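Colleague: Handing you this structure, nothing more for now.
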Number of protein chains: 2
Amino acid sequence: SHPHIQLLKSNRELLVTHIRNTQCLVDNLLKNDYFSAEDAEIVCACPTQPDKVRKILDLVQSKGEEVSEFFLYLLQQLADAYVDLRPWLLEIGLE
Amino acid sequence: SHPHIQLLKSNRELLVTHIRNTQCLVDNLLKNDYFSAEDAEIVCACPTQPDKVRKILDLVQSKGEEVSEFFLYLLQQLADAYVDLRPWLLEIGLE
């Protein structure tokens with residue numbers, strides 16, 4: 001079976017509505033040779049963040065289980081990277 | 001005065017210990033023409049994440065108030081980008 005692909009296909013709405021930045025995702029997929037320039041360009045053509053997430057998920061899924069697993073670990077990494085600053089960033093406090 | 005520079009210089013330890021990824025930061029500073037290739041290379045030479053954060057802060061600060069403000073808004077943006085996935089990513093559940 002493909003448990004990581006299934007995770008993406010089964011929780012699409014969560015991902016589509018709750019990823020507010022797709023550039024870090026594309027940049028990392030490019031750097032690690034999972035996305036081509038072509039793939040990034042296709043994602044670029046999608047105007048809105050939700051539309052872009054949909055495209056990214058569609059591409060990742062079609063590339064298969066290993067790319068899907070890599071994507072989920074990337075999300076984990078990114079979600080953890082700056083999370084411990086969240087309290088301070090409210091206190092300072094930015095517009 | 002330089003309130004955003006002061007914010008970086010006064011909360012260095014928080015930032016140095018609680019930023020776990022510097023690549024998104026460098027990538028965005030490069031894309032927006034605040035960092036040169038030279039600057040990225042200098043950050044690259046720092047082995048550990050804490051060492052890299054120190055270097056990034058030093059460079060941002062020396063570039064001045066507007067770059068410091070941009071940096072703080074970047075941290076805000078990045079901290080918000082995937083934060084709403086944090087509960088799900090525990091549930092699934094990755095290594």
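The first residue you see is number 1, and the count goes up from there.
Note that Cβ sites are derived from N, Cα and C of the backbone, with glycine treated the same way.
Annotations for this protein, taken from Swiss-Prot, read as follows:
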- B:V26 to A (Swiss-Prot position 41): Abolishes interaction with RIPK2/RICK (MUTAGEN)
- B:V26 to Q (Swiss-Prot position 41): Abolishes caspase-9 activation (MUTAGEN)
- B:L29 to A (Swiss-Prot position 44): Abolishes activation of NF-kappa-B. No effect on interaction with RIPK2 (MUTAGEN)
- B:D33 to K (Swiss-Prot position 48): Abolishes activation of NF-kappa-B. No effect on interaction with RIPK2 (MUTAGEN)
- B:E38 to K (Swiss-Prot position 53): No effect on activation of NF-kappa-B. Abolishes interaction with RIPK2 (MUTAGEN)
- B:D39 to K (Swiss-Prot position 54): Abolishes activation of NF-kappa-B. Abolishes interaction with RIPK2 (MUTAGEN)
- B:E41 to K (Swiss-Prot position 56): Abolishes activation of NF-kappa-B. Abolishes interaction with RIPK2 (MUTAGEN)
- B:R54 to E (Swiss-Prot position 69): Abolishes activation of NF-kappa-B. Abolished interaction with ubiquitin and RIPK2 (MUTAGEN)
Colleague: Pick from B:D33, B:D39, B:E41: which of these mutagenesis positions has the biggest number of other Cβ atoms within 10 Å of its Cβ?
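Modeller: The most densely surrounded of these mutagenesis positions is B:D39.
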Colleague: Go through the mutagenesis positions B:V26, B:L29, B:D33, B:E38, B:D39, B:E41 and tell me which ones have a CA within 10 A of the CA of B:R54 (mutagenesis position).
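Modeller: If one measures from the Cα of B:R54 (mutagenesis position), no mutagenesis positions come within 10 Å, so the answer is none.
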Colleague: Would you mind ranking the mutagenesis positions B:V26, B:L29, B:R54 by how many other Cβ atoms sit within 10 Å of each Cβ and giving me the lowest?
Modeller: B:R54
Colleague: When you rank B:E38, B:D39, B:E41 by Cα distance to B:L29 (mutagenesis position), which of the mutagenesis positions ends up on top as the closest?
Modeller: B:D39
